Amino acid sequence: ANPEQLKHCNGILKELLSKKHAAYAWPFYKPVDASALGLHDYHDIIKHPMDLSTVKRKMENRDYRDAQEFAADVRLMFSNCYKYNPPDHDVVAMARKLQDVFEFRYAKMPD
Ligand SMILES: [Cl-]
C-alpha cells in the first residue's frame, strides 16, 4: 500500500502548495534564508531545517519510502516554526492553519 499512500501524500503536498492556501502557506514554500532575514541565530536553534520545496524534491526523487516518513518531514517544518518564533507571531498562526489543512487531510489516508 505504500505507493497508494504516497499518492495521497503527493496530493496533500500539491494542496499545501496550491493557490487556495497561499495566504498562509507562503512562508513554508522555500528554505528559510536566515542571513537574508537577519536571523543570525536560526541555524543554532533549528538543527534540521525543512520546507515544502524540500519535501517536493524528496517526493519527486522517490526519497520517501512511506507516508510516515513524509508526514514526519512536514511536521518537522511546522515544529521548526514553533521552536524558533514566539507563539504570538503571525507566522506561527500561519503554521497552525497550514498544519490544520495537513493533519485533517493526512488523517483521510487510504488504508
Ligand atoms: Cl510524525
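The first residue you see is number 1, and the count goes up from there.
The backbone N, Cα and C atoms fix where each Cβ goes, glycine too.
Quick look at what Swiss-Prot annotates:
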MUTAGEN   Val32 to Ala (Swiss-Prot position 376)  Abolished binding to histone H4 acetylated at 'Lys-12' (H4K12ac)
MUTAGEN   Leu37 to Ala (Swiss-Prot position 381)  Reduced binding to histone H4 acetylated at 'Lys-12' (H4K12ac)
MUTAGEN   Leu39 to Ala (Swiss-Prot position 383)  Reduced binding to histone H4 acetylated at 'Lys-12' (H4K12ac)
MUTAGEN   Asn85 to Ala (Swiss-Prot position 429)  Abolished binding to histone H4 acetylated at 'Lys-12' (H4K12ac)
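Features per Swiss-Prot, on structure.
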residue : record               : CB count, 10 Å
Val32   : mutagenesis position : 20
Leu37   : mutagenesis position : 9
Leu39   : mutagenesis position : 16
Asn85   : mutagenesis position : 16
Practice task
State the Cα to Cα distance, in Å, between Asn85 (mutagenesis position) and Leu39 (mutagenesis position), rounded to an integer.
Solution key: 11
Completion exercise
Spacing of the two Cα atoms, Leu39 (mutagenesis position) and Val32 (mutagenesis position), in whole angstrom, works out to 9
